Structure formats: structure tokens, C-alpha cells
Number of protein chains: 2
Amino acid sequence: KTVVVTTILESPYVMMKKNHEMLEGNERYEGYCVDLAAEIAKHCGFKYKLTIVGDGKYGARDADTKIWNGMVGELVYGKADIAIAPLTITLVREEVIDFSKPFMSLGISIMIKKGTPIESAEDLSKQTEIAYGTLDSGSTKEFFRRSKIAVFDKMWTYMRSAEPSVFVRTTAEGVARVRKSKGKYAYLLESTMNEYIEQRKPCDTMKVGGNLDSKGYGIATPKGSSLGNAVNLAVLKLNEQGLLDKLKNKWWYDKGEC
Amino acid sequence: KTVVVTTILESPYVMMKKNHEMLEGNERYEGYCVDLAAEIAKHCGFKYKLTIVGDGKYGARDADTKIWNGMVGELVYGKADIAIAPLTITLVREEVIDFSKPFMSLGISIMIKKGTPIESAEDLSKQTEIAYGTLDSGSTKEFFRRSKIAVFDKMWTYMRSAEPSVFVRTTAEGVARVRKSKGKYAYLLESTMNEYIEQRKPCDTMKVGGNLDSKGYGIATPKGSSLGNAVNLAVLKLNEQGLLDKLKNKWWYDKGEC
Ligand SMILES: CC(C)(C)c1snc([O-])c1C[C@H]([NH3+])C(=O)O
Ligand SMILES: CC(C)(C)c1snc([O-])c1C[C@H]([NH3+])C(=O)O
């Protein structure tokens, strides 16, 4: 009866509080999605337990074993009742799980270290001196892998063949790579995360150019779950009340460092 | 030609240095195994690259897919040339990878919060008020799962059926659980790690009683790797020179906090 929430450690959506070893249950975490989960639970009238996804993945269907991993897999195989995280709504996932209307809009974007002579995806695709990649798993990588758009196909061809690998395991690694590469590495990630990092010291990164696409994050539930309807209505209510905007401002700008 | 070393983040064997985002390659890590790897490389005359195992696992053969995971899998499938970590030498693993003679001896042991009325495995097995478990994966769990020793069989029966789960994902979680349980949780882990934690503030934990078994950690290489022989001779030389003891004292006691 206690709703099991699967989420993922991804600043500023879900983070461990300072000296968390001394805290219990949900009180161990904080962030945009922690606040969102509380608001949704409050609106839908249920108790919940926040759990961090085991493999630390968002969700992808293995070609080899066909087994969904990450938060999507947790829902598909009945391990969790709802996923509250920066989980991108995609066609492939929509076929196996349900998504509420978007609680946040974003698009793939380019992160560069300030000073890098790049302002668009076309620019990256037309040169080789500045390397570029994405999270080694996730919707961003999948977008490039499945895209037939000329520029993105060219970018994907390069990325999947680049050696050393241009892919990273976490956002933190992607950021560190941009920073330590002296402008020789550009990172492709979702816009709202790009905007978040822009506000983190040493304030040496920036989002450049427009977004490569447009999509959103949604609250996910198992396909056909009765919880889906109510959660979707809560997201809409929260959006209309301005709560969603308040949360972004709180975690992105109020706590900004630049 | 550069030896790929697979290891795992497990204090004090391998740890991220303070403000590591600003460091490159092997310089990002420190610890007992980082030092050991350097000594072995120096003795065998090769260059190497330290890499953290992807799934953060030691190594187990999935029953379902039969696919080895963790550092053992990295060696089995040819992703790494050598594993330098607190990898326990077991019969099952010895059948698929090679191990040098032990570079460290240890045994499964009991970790309790000071004050807990427990001094042995028999004591734990004869009561229910104090819960107890192990790493959710690894040689310790496997020992209990495969054991036919009366006391350990009884302990395993309890552990695999206990609800909530008595298993943890990491040593850190096992320790935090012992500490936050007010003596209501005992943790089963290898002795040298138990001894390490004993030296960490708040100095509220302790190893109690004798060990449940006797074994060791070995440097692992792919089955039949030419690198195995030389690495084994290096471990023996390093042991005879007192280097192995120096490293333990350095990371356990010299840096002790109790
Ligand atoms: C970690 C973060 C959410 C910022 C990013 S950046 N590029 C991605 O593919 C992702 C993961 C994606 N949203 C997903 O749900 O798979
Ligand atoms: C993490 C640490 C090495 C202390 C422990 S404690 N109990 C275990 O099973 C392990 C893992 C084990 N050595 C292995 O190689 O699987």
C-alpha cells in the first residue's frame, strides 16, 4: 500500500543531503524530484518510499537480452509503482510504460567550456578538433543513434567510431571532461541540465545555440496502472498552480553560484 | 600494450582523491590497491591504466544469463588485463580466471555496534532480535548460500527469507546500517574491512569473535594470461620485502582515527 518510488541520483533532481549517513528513509534525499514527489503524494493522498534505481540507469531495452534496465525496467517488471525523475518521454518507452503529461520541457543541447568556437550542431559536425559525446546510455544517445537528420547522422557516425570513447557514464563525468579538456570537448545533454551546470562554480561552462529537439520529462507508471491517471492530474494541477516553476527556480537559480 | 587494470571503489583499497575532478588518469585515485598496482607494475615493468569496473561488482556468474559480472566478468570477456582489488580467491572463480598467491589474508567476520550482546556466529543464529546480513553480492553471501555447516545453513535460511531485506549494496551501507540500528543489526563482512572500519570515527563499531573462515585476496588475470606468472612472482617478492605489511599499516593504522 506504500507507493514504491524509483528515482535516480542526479543533481539537482535527487541528491544525498549533507552527512546523510545519519538520516533515515526519504529524509536522506533532497532536490527537485524529492520536492515534486512530496507534492504529488500530497495531492494524490498516498504514502511513499523513495528508492534509488539499482543500476543507476534511466532505462534502455538491451538488444542482447531484451531486458529493460534502469527505472523503466523497474516499472516494466513490477519492482516499483512510479518513477519520479528526469525521465524523458520517448516513443519507445511510451510503448512499455505510461507517462504523465510533461512536468518539464527541454531539448538536447550543446555544453561547451567558455571560449570554445562552437555555436551549433552543424559546427561540431563540420570539424574534428573538438571532440563531442553524450551519456553512454539514455535518450540523448538514442536520439543520435536513431536519427535520420543529415547533421545528426553525421554526428552519430563520428561518435560511435571515436576512439578514445566520447561517451561518459554520468553527467558529472561529462562536465568534468568539458572542463578538463580546455575547450577540446563539447558535451551533448538535455537543456535544463546544461542550464543547471551553468550555475555551478567555477562558472566556466555554458549552453550554446538553440536546442536540437523538443521534448519533456514525465512521471512514469507501469502500463495500465490505476495510479497513472491521478498522477497526471496532479502534474497538471501543480503546473497550473506555478509549483513546477517554483521548484525549478529554487533548485536552479535560488541556489545558483554564478 | 598499456595494461588495463580493472578495480573497484572500495575504501581503503581504491578511493577518489579530494577534489579529484581536477586530476587525470591514475592520479585521480589513491589507496592500498593503487599503491599495490604501482609496485606490481614497477616490478613487472609495464605501464597501466586504472579503470573502475562498470557495474561496481566483484564478480558473480548470473544463473539466468550465465554471464559473469563485475571484475571477474571484465577478465573473462577480455575487457581488462588484470584485476587489482580486494577480490576473494574462490573455487568457482579459480575455474574461470587465474589468481596470484594471496597478497592479503582474511576471513568472514562479524561487525557489531559496540554494546551489542553478540560474540559469535552461533549466537546470531540462536536469536532473532538482532538482524544480520551481508553484501547483496560477493563471496561472503555466496559462502553462506553454499555452506552445509549447520550454523551457517541456519544463518542463510534466515537471511534469504528476512523481510525487510538484510542485504546491502555496499560496505558503506552495511556500516551505516550497523550504526543507525542501535545494536539491532550485525554485519557480516571480511575481517580486514571490519578492522578498517574499527579505525573510522565515530569509533562505534568493532569486530567480535573469531573469523568464520580463512581465505585471501589475489591479483587476478584472464585464464592462461602470460601476465599471471610475473604478477604472482611480484606479489611473493613484495610480501617477502615487507611491502604488503607496510601498505596495510599505512592505510589502516597510520591513517587511523580511533
Ligand atoms: C542525466 C540527464 C537526465 C540530464 C540526461 S542528459 N542526456 C540524457 O540522455 C539524459 C537521460 C535521459 N533524460 C533519459 O531519460 O534517458
Ligand atoms: C567489499 C569487501 C571486499 C569488503 C567484501 S565484504 N564481503 C564480501 O563478499 C566482499 C566481496 C568479496 N571480497 C569478493 O571478492 O566478492
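Every residue number used here counts from 1 along the chain in the order it is shown.
A Cβ is built for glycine as well, from the same backbone N, Cα and C atoms used for every other residue.
For A:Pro86, A:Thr88, A:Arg93, A:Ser139, A:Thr140, A:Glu190, the entry in Swiss-Prot reads L-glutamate binding site. A C-beta separation below 8 Å, combined with a sequence spacing of at least six in one chain, links A:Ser139 (L-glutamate binding site) to A:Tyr58, A:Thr88, A:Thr90, A:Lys215. Look at A:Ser139 (L-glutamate binding site): DSSP puts it in a helix.
Note: A:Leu91 (mutagenesis position) has no non-local neighbours, i.e. no same-chain residues 6+ apart with C-beta under 8 A of its own C-beta. For the mutagenesis experiment A:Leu91 to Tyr (Swiss-Prot position 504), the note given by Swiss-Prot reads: Promotes dimerization. Strongly reduced desensitization.
Neighbours of A:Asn239 (mutagenesis position), defined as other CB atoms within 10 A of its CB across all chains, total 15. The annotation that Swiss-Prot gives for the mutagenesis experiment A:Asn239 to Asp (Swiss-Prot position 775) reads: Increases rate of desensitization.
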Quiz item: Those recorded positions, A:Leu91, A:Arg93, A:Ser139, A:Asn239: which ones have a Cβ sitting under 6 Å from ligand 1?
Solution: A:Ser139
Quiz item: Cα of A:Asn239 (mutagenesis position) to Cα of A:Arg93 (L-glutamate binding site): how many Å, rounded?
Solution: 23
Quiz prompt | Env. residues of L-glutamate site, Cβ within 8 Å of mean position of A:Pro86, A:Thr88, A:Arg93, A:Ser139, A:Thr140, A:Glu190 Cβ | solution = A:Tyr58, A:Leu87, A:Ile89, A:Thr90, A:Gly138, A:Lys215, A:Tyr217
